[PDB]
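Each remark here refers to the structure printed beneath this line.
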Amino acid sequence: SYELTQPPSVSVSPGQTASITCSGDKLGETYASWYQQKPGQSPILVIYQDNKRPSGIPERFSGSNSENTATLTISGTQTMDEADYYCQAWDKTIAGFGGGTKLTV
Amino acid sequence: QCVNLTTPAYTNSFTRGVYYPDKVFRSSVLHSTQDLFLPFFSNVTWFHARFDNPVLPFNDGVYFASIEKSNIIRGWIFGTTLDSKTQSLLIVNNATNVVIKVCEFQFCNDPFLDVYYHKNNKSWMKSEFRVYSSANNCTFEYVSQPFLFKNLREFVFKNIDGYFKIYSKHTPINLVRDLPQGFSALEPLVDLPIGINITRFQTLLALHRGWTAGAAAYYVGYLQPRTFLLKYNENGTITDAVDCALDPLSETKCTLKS
Amino acid sequence: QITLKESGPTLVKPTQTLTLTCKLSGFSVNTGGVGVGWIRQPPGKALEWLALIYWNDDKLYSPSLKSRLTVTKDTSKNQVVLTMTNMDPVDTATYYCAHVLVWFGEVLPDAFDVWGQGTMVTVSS
Ligand SMILES: *[C@@H]1O[C@H](CO)[C@@H](O[C@@H]2O[C@H](CO)[C@@H](O[C@@H]3O[C@H](CO)[C@@H](O)[C@H](O)[C@@H]3O)[C@H](O)[C@H]2NC(C)=O)[C@H](O)[C@H]1NC(C)=O
Ligand SMILES: *[C@@H]1O[C@H](CO)[C@@H](O)[C@H](O)[C@H]1NC(C)=O
Ligand SMILES: *[C@@H]1O[C@H](CO)[C@@H](O)[C@H](O)[C@H]1NC(C)=O
Ligand SMILES: *[C@@H]1O[C@H](CO)[C@@H](O)[C@H](O)[C@H]1NC(C)=O
Ligand SMILES: *[C@@H]1O[C@H](CO)[C@@H](O)[C@H](O)[C@H]1NC(C)=O
Ligand SMILES: *[C@@H]1O[C@H](CO)[C@@H](O)[C@H](O)[C@H]1NC(C)=O
Ligand SMILES: *[C@@H]1O[C@H](CO)[C@@H](O)[C@H](O)[C@H]1NC(C)=O
């Protein structure tokens, strides 16, 4: 599988900005995506193709991808944004998810 | 969905635009036929795709050719007024299939497919379709496989007794920006029983974002009612052809069937 | 709208073969641009991609699991079936199927937009 590393957790106060990183070998060449998973629920796509949101996703969620590092940023983090966030990247059809970052507020 | 984004050369087509005139098998024979063919050594209009996508006359039939690497030319629009007032023919090659429809389309002032590319320069994905705003009173629909070193694609478009007949050939080309010198016959692709009036046509490009295109070019010629002597080899493939109206030497060869 | 539903055995024994079926609606498996992938998630762990099938019967597998994975599609029922053989207790996980966005020309997987509910499968004696 494709090697992809995330921080184990992020902790912010409500109203602050959360920043979850995702490091790979070739993220500067391919596209990264992010999923948000709540306990007991299937994951929801939040960001695809580095910085595009699906319809229904709050403007709080943004991100970027440069120098082989991808990030997800939550501006004005709410207590309802508590979840396990995962990053994904495809290296020429080779899948890979990160370990997952537990975000608390 | 219409985008109002607004702001030729000639080449020598030596011995091209010949297609199998019918569906009868012939071999090891010199056969004389009379049909609409591209004249030999003619002046073919050369357009670049910055892109040029004007509306051109159809006349009595169209010879169309394109040279590209990135698959920018996707399809064509054929018709008269090219608006909601009349029926028109839309031929478009999408990601997986070719879609051929005849409807009262209301085409955009400058119709195109809106696509975007991967970080690499091989993969692409569709954003939207900006060719028409409506497609009312549809009478015909057909779906099949896509019509698709640079790629040379040649098509001949005829409209006889309501049948829109397409002939085609696909070969690799190693030239930078021109047509090859040699002979290659085009084969029947599809016979469309449509029954509409065609006087003009337009080329549809896949553009990306305002909107631009990669390097590509296409050529347009016109067919004329001329006599040709076609040379069929042992396998029944046409390997040569003589334009009997080109010069006195060809006239002699055609007269003597050699 | 687009939805996917996982079904199949929730308990298998070691060395037995597991078959999972993904029943989908809102789209057909025969439609161009369509792909369906399978992902598993062991309790408390990260997601692992297994395999996906394209509308054109082309298939991608994870190199580390490829030898145990087979994917086919039913073109009449609009169902995608994953077969995973020679399972061990360590293969216990929640299995999901999801829709795959696909790049054209050079065909590549992009992202998973619509996910199913998932089904839990335990491997034990
Ligand atoms: C390229 O164009 C072709 C032809 O338009 C697209 O194939 C068509 O895709 C539509 C969905 O967008 C299919 O519609 C489905 O029809 C079935 C009934 O047969 C219905 O039960 C479904 O709910 C849905 O309405 C259509 O059947 C299908 N046609 C063919 C011949 O496959 C193709 O998807 C386009 N390629 C891309 C990448 O969009
Ligand atoms: C585009 O410009 C033409 C004038 O050349 C105008 O008639 C037409 O309505 C315009 N269309 C749009 C969508 O602006
Ligand atoms: C093609 O155009 C050139 C001028 O650019 C002219 O000299 C030549 O005779 C023309 N040939 C034909 C077949 O029209
Ligand atoms: C795609 O083409 C652009 C423009 O030449 C180039 O900068 C880019 O690096 C190419 N992509 C790849 C993966 O080489
Ligand atoms: C079909 O053509 C008739 C006129 O003959 C027109 O009144 C009708 O609205 C057209 N159908 C559609 C969907 O526009
Ligand atoms: C096609 O339309 C043109 C006018 O745009 C007309 O002169 C011509 O006779 C029509 N041809 C047929 C077959 O109706
Ligand atoms: C006819 O086909 C055979 C193969 O069956 C090939 O060897 C031969 O060269 C072909 N003849 C011509 C004139 O191309």
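We number chain B the same way Swiss-Prot does; the residues here are 14-20, 26-67, 78-176, 186-246, 257-305, in that order.
Just so you know, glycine gets a Cβ as well, placed from its N, Cα and C.
While the structure shown retains the original residue, Swiss-Prot records the natural variant B:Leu18 to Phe with this note: In strain: Beta/B.1.351, Gamma/P.1, 19B/501Y. In the three-state DSSP reading, B:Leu18 (variant position) counts as coil.
Within 10 Å of the C-beta atom of B:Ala67 (variant position) sit 21 other C-beta atoms, taking all shown protein chains into account. Quoted from Swiss-Prot, the note on natural variant B:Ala67 to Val is: In strain: Eta/B.1.525, Omicron/BA.1.
Under its natural variant annotations, Swiss-Prot gives B:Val83 to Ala the following note: In strain: Omicron/XBB.1.5, Omicron/EG.5.1. Annotation note: B:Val83 (variant position) sits in a strand segment as assigned by DSSP. Listed in sequence order, B:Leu110, B:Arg237, B:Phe238, B:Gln239 are the same-chain residues six or more apart from B:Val83 (variant position) with CB atoms under 8 A from its CB.
When Cβ atoms from all protein chains are considered, those within 10 Å of B:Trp152 (variant position) total 20, not counting its own. Per Swiss-Prot, natural variant B:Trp152 to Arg is noted as: In strain: Omicron/BA.2.75.
One natural variant named in Swiss-Prot is B:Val213 to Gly, and its note says In strain: Omicron/BA.2, Omicron/BA.2.12.1, Omicron/BA.2.75, Omicron/BA.4, Omicron/BA.5, Omicron/BQ.1.1. Under the three-state DSSP scheme, B:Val213 (variant position) falls in the coil class. The local packing around B:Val213 (variant position), expressed as other Cβ atoms within 10 Å of its Cβ over all shown chains, amounts to 9.
Swiss-Prot gives this note for the natural variant B:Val213 to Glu: In strain: Omicron/XBB.1.5, Omicron/EG.5.1.
In Swiss-Prot, a natural variant is listed as B:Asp215 to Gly, annotated with the note In strain: Beta/B.1.351. Spatially close to B:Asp215 (variant position) yet at least six residues away along the chain are B:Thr29, judged by Cβ distances under 8 angstroms.
Quoted from Swiss-Prot for the published natural variant B:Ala222 to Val: In strain: 20A.EU1. Secondary structure at B:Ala222 (variant position), taken from DSSP and collapsed to helix, strand or coil, is coil.
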Variant positions near chain C, Cβ-Cβ under 8 Å, from B:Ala67, B:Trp152, B:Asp215, B:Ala222: B:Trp152
Which of B:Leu18, B:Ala222, all variant positions, has a Cβ with the fewest other Cβ atoms inside 10 Å: B:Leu18
Residues among the variant positions B:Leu18, B:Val213, B:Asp215, B:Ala222 that border ligand 3 - Cβ under 6 angstroms, in sequence order: none
Gap length 10 residues; flanking Cα-Cα distance, B:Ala67 to B:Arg78, Å: 7
Across 10 unmodelled residues, the distance in Å between the CA atoms of B:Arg246 and B:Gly257: 6
